[PDB]
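This report concerns only the one structure given below.
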Amino acid sequence: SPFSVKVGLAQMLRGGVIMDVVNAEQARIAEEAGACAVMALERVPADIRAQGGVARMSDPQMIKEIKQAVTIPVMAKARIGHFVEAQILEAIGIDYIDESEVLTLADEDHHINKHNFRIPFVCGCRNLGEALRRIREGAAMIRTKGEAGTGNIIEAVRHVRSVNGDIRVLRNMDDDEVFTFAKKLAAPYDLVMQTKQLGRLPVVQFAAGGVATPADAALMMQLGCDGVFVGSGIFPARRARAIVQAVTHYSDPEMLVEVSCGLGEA
Amino acid sequence: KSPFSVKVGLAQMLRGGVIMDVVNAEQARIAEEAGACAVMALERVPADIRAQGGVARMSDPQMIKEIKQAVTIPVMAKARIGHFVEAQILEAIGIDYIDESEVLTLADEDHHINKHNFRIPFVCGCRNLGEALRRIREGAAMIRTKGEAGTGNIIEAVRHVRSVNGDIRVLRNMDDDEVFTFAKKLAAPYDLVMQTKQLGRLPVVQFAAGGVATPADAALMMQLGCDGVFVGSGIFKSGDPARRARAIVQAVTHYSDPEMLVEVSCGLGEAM
Amino acid sequence: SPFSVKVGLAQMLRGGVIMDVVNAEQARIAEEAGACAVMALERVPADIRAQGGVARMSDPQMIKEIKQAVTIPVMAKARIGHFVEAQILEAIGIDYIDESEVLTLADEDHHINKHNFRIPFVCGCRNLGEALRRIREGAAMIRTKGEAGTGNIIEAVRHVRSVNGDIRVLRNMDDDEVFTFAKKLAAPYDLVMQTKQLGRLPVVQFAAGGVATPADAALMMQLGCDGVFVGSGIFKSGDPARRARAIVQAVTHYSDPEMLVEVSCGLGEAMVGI
Amino acid sequence: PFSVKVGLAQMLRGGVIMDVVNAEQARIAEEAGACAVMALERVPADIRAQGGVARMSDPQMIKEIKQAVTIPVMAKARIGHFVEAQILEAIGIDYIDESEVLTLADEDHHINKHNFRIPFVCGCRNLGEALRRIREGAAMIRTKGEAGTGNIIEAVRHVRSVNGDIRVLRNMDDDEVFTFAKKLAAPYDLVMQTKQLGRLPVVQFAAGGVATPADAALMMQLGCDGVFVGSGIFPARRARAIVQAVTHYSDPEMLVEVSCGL
Amino acid sequence: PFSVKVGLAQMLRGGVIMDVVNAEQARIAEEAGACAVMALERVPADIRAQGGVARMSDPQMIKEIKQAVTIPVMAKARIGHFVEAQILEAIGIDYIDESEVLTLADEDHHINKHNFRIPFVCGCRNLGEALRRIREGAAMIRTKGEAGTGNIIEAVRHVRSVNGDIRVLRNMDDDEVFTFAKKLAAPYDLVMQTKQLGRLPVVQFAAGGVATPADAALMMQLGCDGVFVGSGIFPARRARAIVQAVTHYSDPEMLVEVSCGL
Ligand SMILES: */C=C\C(=O)[C@H](C*)N[C@H](O)[C@H](O)COP(=O)(O)O
Ligand SMILES: */C=C\C(=O)[C@H](C*)N[C@H](O)[C@H](O)COP(=O)(O)O
Ligand SMILES: */C=C\C(=O)[C@H](C*)N[C@H](O)[C@H](O)COP(=O)(O)O
Ligand SMILES: */C=C\C(=O)[C@H](C*)N[C@H](O)[C@H](O)COP(=O)(O)O
Ligand SMILES: */C=C\C(=O)[C@H](C*)N[C@H](O)[C@H](O)COP(=O)(O)O
Ligand SMILES: O=P(O)(O)OC[C@H]1O[C@@H](O)[C@H](O)[C@@H]1O
Ligand SMILES: O=P(O)(O)OC[C@H]1O[C@@H](O)[C@H](O)[C@@H]1O
Ligand SMILES: O=P(O)(O)OC[C@H]1O[C@@H](O)[C@H](O)[C@@H]1O
Ligand SMILES: O=P(O)(O)OC[C@H]1O[C@@H](O)[C@H](O)[C@@H]1O
Ligand SMILES: O=P(O)(O)OC[C@H]1O[C@@H](O)[C@H](O)[C@@H]1O
């Protein structure tokens, strides 16, 4: 099925770090550091937060400059519900569209119908019900969100523990009780049952928002994420490598010490 | 081809019919002779349950068997909501349908019976499209859209039939992209919302139940888009049940014939 | 340890029905119907609820008459926190004390310190936190409670699903999260971990409250209970001696619908609940 | 006569109406392919920032804009200010927009637009408002977002609201339409006309927050007949890009071309 | 193994743990007689003033402090940030303080401290919190005031609260302890251990607002085993004065001597 193929593409990012970049030079630095993919954008979440204004899809010209500067997959953000921005991004030839909460919401009631697209989408969530709803709309990959731009991991921890804890609860739940659980999640029952049978989210799950240090990144992996997004926490060429290392060797405290030592200001 | 689809097909056979509550073999015969498509075996009518109080449970298997042996039309029986053992007993009796019913005392306030675990088809109630689709996903092969049971008052059945059928009509022309949020707002499975959208009607047979007291009430439910009606109190708590039973059966069969509606309503006696 | 021995003792009741009785003849009917034990009392819960007044421990005389009329274990109820009522019951030589919510509370803030007694106690609960607190106080067996005297199974279903649902959540829970779980249950961490390791309550768990029909009793078994208490459902019904047998056979054959049909068929009038 | 005004407005279908503040901007708008210009002295984003009372523009600056292009010229009048409307009509312009972005002149009543020879455009946020404006004599409806913010969210909300109600109305049980008209506080006859047509009885444009070619094409894919743009443009390149996006709204390749490096 | 960690922490009894930000401060602390140092990059008073997210310090600055003294070296990790704890343990320090003065990393769960070889210090404001921290594996408890304010009032409140509850527990009817443990939301077995010991089952220090020798001696007279000081000191004279006050807390003459002209 076309969806299962998109899900397989995102599965190739497992164990990786996706980095926000604002030009070709940052793109190369992320790639040279070992980022599994780059997120092309005009201003990072820490800047979106402090500057205000409306934040939209980046200029196709800048996205193309990044796409041609690197060989790892390139993602780009579209406003939630802005299915025309996603049509443009898909026409550029990028590899992923991230329907992103850090951009200004375009549709308060509806997300993009992602099954209408050929390229895979990333969507955000804060709980299992939201994740399953995004998946049913066609998301091939899920970002479990903290507070973007704050450098503060607390909400990412909260939401990762919430998503993974609900999955664990679902695992040994009385089958007769799953119907009500799906109602309370306001989630599609078939996806709830798929999650119960897998014992994990039916697509790749990365943590995103507030990942500032190698310890933060390894913490997300130890709590069960498949990878991390980092935006502000890097841009710096040395900090990118350390976070990549922290994610690859998240259970090695010796490696975590080495990359954290003398790393500079976060 | 699927087991659920076969159960759905069984309930299709009841389209255009009247299902009557009966409390003994004699009333079962009156129901069948008047032309009911099925009988609902129970120990107290919903009007008696409403007045008397107490806990209302599955009927004694003995009395159900006496009803099944007295008629050739299908026999249904009620189980309390969530009481899957009552349903196991009912199925082991060999009746044709189990009605997981709100008029008996709730056994489980948070969960319904997992009806897929049974081979015989279930009827469940609803008051809105979300509830209907949830019951269907749990395995109901047929849906009662409920009014007030035992009151003789059609107002809630009209409200809920209009609500269920109105939301189905809204679904028909709805932007496909908005259906995901609609399913969320309904707390209903998205696949079943889409099936209702594609069908333009409920994915299973939809009867009205609750407060149907007169031939005009019964024909009103059919004109509003129901496939049939349940009647409990309106027949046997009235003056002449056998006459009123036929009158209601005729009204459902000929719901668009005002001449027929007059003839069966004329001189019919006291309603409940 | 002494507590482990009392816990082991009550394992013998698994698969059984414990029946409330108010005289020696009722006890003889319970035993002959196949009850695993009798609960001796002066008023059944349906009568306590309707009549009012203060409900206390029964006269030791009537308890002795019941104990000598049967060979199966005899239980008797003490008011919650009334440790002297329990001292008296232990001196009578009965087999179990049930510290029971259906009697009038004697102590609103503290239960009986059940470790001070040689005989095992049954306590009630409505959730996993309560069950683990009762066990820590020394209960050797737990009643997961519905509404006594109503013939309505809804609260027992609610509470059985709650206790067992929390145990299932606990089984798979991240170890690092159990400390907070114990805090939010207000339950002793060591018992929470024991429950997590066992995947069930550390003591025998029966359902009690509102079991009126064989179908109700088998339902409690299919929901995971080890047995049921019946008080009002038997002797406040049409034919108690036949209904007692039917409920015993429903608990033994809870997964057999043909047997449930047979014992339920023509069983006469069940209790008039509320 | 109303149907004549309604038919005139149908000529704008598929177009971009740009706000302009001088003859030169008017000419750039026209040359970029705008279907009409909206003459004013303050752009909506400057109306928001500066504050103050905002009114009909000087007839002198409106005449200059009118003389400087051949595409229709619109101008705004305060809501309920039927005298500003009389002056604009006497100027000889083509459309009057009774506009919520000027200071409200009458909080309880709109202009009785049937008293005028030239067509009017009114705003709305929901189907009940659109039909009331139409019954008052609006020949064209602007489904409004937040003017001057560059944020499309409310325009998306209001466009989805108006069109979703129309879709609901289309296959509603006729017997239930009387209550629907009451709940909308809308004239029953216009509700039935809308139900029978399956769309709004006049041209419907989106307005408010349309900032990028992607926004404009989004409004078209959601079912609008066209879009207004005010702050979004002033520049001849961005104006042409939005015109192109509205003309070719289902073509992602064209949307990339006009958006690239903009 | 937990009792080994508990016994190690008992060596600190009667001591002052000072916060330090470099090797030199560490040496001044040690020479003034501190029983241990707490390595960090921002003092609590500067954490309050500056704001921002506060985290585990760079392992490089912690190693330098560790190399610069022979008394135990502690370092802080964010609450629930078990990975920061893994890094600190890999550094080879002596104690990890799971500290409320860093930004909370996990609002619902603390570090499962039993998974670590080295002892942990946790904070508390009441006996229920202290016992929960201990059940999680804290070998030492800080009864907290307001960090970085120099105001002793909350430390006095929390010390009186913990010790008063212990005194109440000591002669409580055994039958009532089950409900007491429930009300504390604390493990019943630790509640009984506390009742039988007549004191907290681990070393208890005061921390937060200890500004003067008089404050430090007050904490000792209220029943603490020692005190933490962060902002209060940085200077070698004030550090020695607080060490002296803790060592000789019942001697008013010594308290005058070290306080005079300070
Ligand atoms: C919630 C996060 C997002 O929506 C965006 C799209 N993810 C970002 O690209 C960053 O990776 C997360 O932000 P950060 O600056 O790391 O806090
Ligand atoms: C809501 C109705 C029901 O749950 C029951 C099961 N249906 C009854 O059998 C009757 O047909 C409806 O009750 P009535 O006495 O007709 O009002
Ligand atoms: C909650 C139940 C109790 O506390 C008592 C002690 N159990 C009774 O003996 C009955 O078995 C339960 O009451 P019932 O009449 O069956 O509802
Ligand atoms: C709601 C919009 C209006 O009332 C005005 C009359 N329309 C304007 O001319 C603009 O086209 C919309 O404002 P914008 O600056 O695009 O947000
Ligand atoms: C509550 C105090 C803490 O969490 C930290 C870890 N303790 C500090 O090291 C200081 O000793 C207390 O702060 P102070 O500046 O003395 O108020
Ligand atoms: O509840 P649903 O509609 O599934 O999703 C809610 C999220 O969608 C967006 O508006 C926001 O990001 C919000 O958090
Ligand atoms: O909301 P759900 O769980 O679908 O069903 C609620 C209905 O189920 C039963 O408890 C009652 O009949 C109630 O009306
Ligand atoms: O565990 P705790 O909360 O102390 O006990 C609660 C129960 O104890 C008695 O008061 C009542 O029966 C109540 O339900
Ligand atoms: O149709 P009604 O409700 O009268 O008009 C509402 C609008 O009329 C004007 O005052 C404002 O623009 C407001 O939004
Ligand atoms: O014992 P619990 O209540 O879980 O812990 C409370 C403390 O845990 C941390 O979040 C804060 O320091 C808070 O004061």
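Chain D is numbered as in Swiss-Prot; the shown residues are, in order, 22-255, 260-287.
Method of determination (from the header): X-ray crystallography, 1.9 Å.
Cβ from N, Cα, C; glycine included.
The active site, schiff-base intermediate with D-ribose 5-phosphate feature in Swiss-Prot is assigned to D:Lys97. Per Swiss-Prot, the feature D-ribose 5-phosphate binding site maps to D:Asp40, D:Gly169, D:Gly230, D:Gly251, D:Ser252; the stated evidence is similarity to another entry. Per Swiss-Prot, D-glyceraldehyde 3-phosphate binding site is recorded for D:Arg181. Annotation of the mutagenesis experiment D:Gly54 to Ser in Swiss-Prot: In rsr4-1; strongly reduced oligomerization and 63% reduction in pyridoxal biosynthesis.
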Rounded inter-Cα distance in Å - D:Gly230 (D-ribose 5-phosphate binding site), D:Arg181 (D-glyceraldehyde 3-phosphate binding site): 15
Integer Å distance between the CA atoms belonging to the residue listed as 'active site, schiff-base intermediate with D-ribose 5-phosphate' and D:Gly54 (mutagenesis position): 21
Residue pair the residue listed as 'active site, schiff-base intermediate with D-ribose 5-phosphate', D:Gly251 (D-ribose 5-phosphate binding site) - Cα distance, angstrom, rounded: 12
Remaining residues near the recorded D-ribose 5-phosphate site, that is with C-beta within 8 Å of the centroid of the site residues D:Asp40, D:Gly169, D:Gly230, D:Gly251, D:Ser252: D:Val64, D:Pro65, D:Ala66, D:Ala168, D:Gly171, D:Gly229, D:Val231, D:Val250, D:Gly253
DSSP three-state assignment (helix, strand or coil) for the residue listed as 'D-glyceraldehyde 3-phosphate binding site': helix
Under 8 Å by Cβ from D:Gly169 (D-ribose 5-phosphate binding site), counting only residues of that chain that are 6 or more apart: D:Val64, D:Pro65, D:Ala66, D:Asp67, D:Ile68, D:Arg69, D:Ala70, D:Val122, D:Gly229, D:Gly251, D:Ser252
Cα-Cα distance linking D:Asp40 (D-ribose 5-phosphate binding site) and D:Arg181 (D-glyceraldehyde 3-phosphate binding site), given in Å to the nearest integer: 24
Where D:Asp40 (D-ribose 5-phosphate binding site) sits in the secondary structure, as DSSP reduces it to three classes: strand
Annotated binding-site residues D:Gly169, D:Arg181, D:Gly251, D:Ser252, filtered by Cβ under 6 Å to ligand 5: none
For D:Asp40 (D-ribose 5-phosphate binding site), nearby residues of its own chain (Cβ under 8 Å, 6 or more apart in sequence): D:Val58, D:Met59, D:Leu61, D:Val64, D:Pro65, D:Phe249, D:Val250, D:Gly251, D:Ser252, D:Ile254
Of all listed recorded positions, namely D:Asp40, D:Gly54, D:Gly169, D:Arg181, D:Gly251, those lying near chain A with CB under 8 A: D:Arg181
Recorded positions close to ligand 4 - of D:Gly54, D:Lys97, D:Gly169, D:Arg181, D:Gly251, only those whose C-beta is under 6 Å away: D:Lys97, D:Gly169, D:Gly251
DSSP-derived class (H/G/I helix, E/B strand, else coil) of D:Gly230 (D-ribose 5-phosphate binding site): coil
Where the record names D:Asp40, D:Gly169, D:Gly230, D:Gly251, D:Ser252 as binding D-ribose 5-phosphate, the maximum Cα to Cα distance in Å: 13
Other CB atoms, at most 10 A from the CB of D:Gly54 (mutagenesis position): 17
